[PDB]
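Enquirer: Sending over a structure as structure tokens; questions will come in a sec.
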Amino acid sequence: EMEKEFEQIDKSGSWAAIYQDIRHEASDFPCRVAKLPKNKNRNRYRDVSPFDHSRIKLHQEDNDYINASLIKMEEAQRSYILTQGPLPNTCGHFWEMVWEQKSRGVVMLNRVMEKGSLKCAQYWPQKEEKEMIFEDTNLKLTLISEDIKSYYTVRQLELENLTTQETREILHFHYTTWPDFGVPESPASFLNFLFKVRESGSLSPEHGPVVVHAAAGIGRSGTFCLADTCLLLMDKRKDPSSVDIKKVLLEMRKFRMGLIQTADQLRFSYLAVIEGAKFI
């Protein structure tokens, strides 16, 4: 399989050399809107910037900026919005996006706190009584239910547009067990989580794109998107052994920078795609 390539990169210990080469081969495009003076307070520090060609635009006339990009995988017929972890003052923008892009699912690959720091804002409510109103974008948000499993949490949230009084159910998939440092030892958890997301309808064409997010320079979001896509492609191509992760990763990197921050993370993607393919 691509396992043969995996095993061989392991033997010659060349993950770093392969990773550098992908890093070097990947696309560079301008982020001028991101770099603008007025959007400084809308960018998470140390995070990635969105390319102009692919950024999501808020449907507001005055400032349409949010740090997020649409990743459109044409052959897998699959779309994703990857964003930064909402900031204290961009939770309303975040939820605005979700509403406007007709999203069904949010996918969170980090804990609110890791390494004893806040990685993002508590952007969703923790108790069903204590609902959140976002005044700047006129959306209300309400916890409907929350099922805490050993390696991830599903939440049903209700997103109401206070302007039209129209309402939507959003599923919130939170992967709660990625280690503070490194990549998981085994990909079993991560795949089950992928499949729980897939199983919800959240990734399917009848909905808008899934909004996926993690924390500043820690990756994860690409690993999720990359794994999902590769697996799809193996399932639909006449020749499954022709799905090159590097070729998919590079393609997917035309849309946002820093999917896959490390050689280790690269290796872990190979791992998950290999195991998940065996499973499917």
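Note that chain A carries Swiss-Prot numbering, so the residues on display, from first to last, are 2-281.
Cβ coordinates are placed from backbone N, Cα and C, and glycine is handled just like the others.
Here Swiss-Prot describes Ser50 to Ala or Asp as a published mutagenesis experiment; the accompanying note says: No phosphorylation. Here the residue is the original one, but Swiss-Prot notes a mutagenesis experiment at this spot, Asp181 to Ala: Substrate-trapping mutant.
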Enquirer: Whole-number Å only: compute the distance from the Cα of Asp181 (mutagenesis position) to the Cα of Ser50 (mutagenesis position).
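Expert: With distance taken Cα to Cα, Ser50 (mutagenesis position) is 23 Å from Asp181 (mutagenesis position).
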Enquirer: Please list residues from the chain of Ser50 (mutagenesis position) whose Cβ is under 8 angstroms from its Cβ, counting only those at least six apart in sequence.
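Expert: Expected: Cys32, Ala35, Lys36, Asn44, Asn68, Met258.
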